[PDB]
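Chemist: Sending over a structure as structure tokens; questions will come in a sec.
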Amino acid sequence: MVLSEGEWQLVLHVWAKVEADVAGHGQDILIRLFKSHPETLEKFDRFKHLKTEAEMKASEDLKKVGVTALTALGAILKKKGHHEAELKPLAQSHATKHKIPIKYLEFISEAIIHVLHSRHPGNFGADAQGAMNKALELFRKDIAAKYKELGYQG
Ligand code: HEM
Ligand SMILES: OC[C@H]1O[C@@](CO)(O[C@H]2O[C@H](CO)[C@@H](O)[C@H](O)[C@H]2O)[C@@H](O)[C@@H]1O
């Protein structure tokens, strides 16, 4: 699968708005993930004990983890599909150390889409959401292939 340049521009135009406040977007996305799919919180040994949305919002550790994830994803998106180098360390850590199944990458992709739809209706209409879905599907397809090369079914 290959995105067109027009599709990449829709992706990068909404990402530019995320970048006004990466920390706040990361909080919203992780909280949505943990509320919609509580099993995913168990993978974060550093804050898996958090019990409520209020505790999640107050956690500086959770905020920093959200910034780190969205910054890595932004760098991938800006490569417009030419992301082989960026996926290597990420696939290795997520397959081998953190043990994150592809299904959980689907869950975080849904959380990203949900939050962008809520926060950015001016830059996240139907065509823009479809382009972002196609970019996240490409990311997950390529990471899944790397997982398999690395010895993890995912
Ligand atoms: C867009 C998808 C994601 C991106 C770009 C991403 C990126 C990152 C980065 C850059 C790190 C730090 C370096 C590393 O260890 O590789 C990290 C750490 C981590 N990631 Fe992800 N991640 C993603 C999705 C997920 C998901 C869905 C989970 C769990 C359900 C997860 C679990 C973890 C854990 C447990 C750590 C260690 C966190 C800590 O230091 O406390 N990641 N991730
Ligand atoms: O590059 C591997 C890995 O490191 C992270 C932080 O966990 O990003 C760091 O390295 C990038 C490439 O050199 C820099 O652009 C970035 O500023 C730096 O923090 C992850 O994003 C990435 O997967």
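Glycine residues also receive a Cβ, built from the backbone N, Cα and C atoms like all the rest.
Feature list, courtesy of Swiss-Prot:
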type	residues	note
BINDING	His94	heme b binding site
VARIANT	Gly122 to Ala	In metmyoglobin
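Mind mapping these onto the model and telling me what they sit next to?
Modeler: According to DSSP, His94 (heme b binding site) sits within a helical segment. Around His94 (heme b binding site), taking its Cβ as the centre, 23 other Cβ atoms fall within 10 Å, counting all chains.
DSSP gives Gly122 (variant position) a coil state; it is part of no helix or strand.
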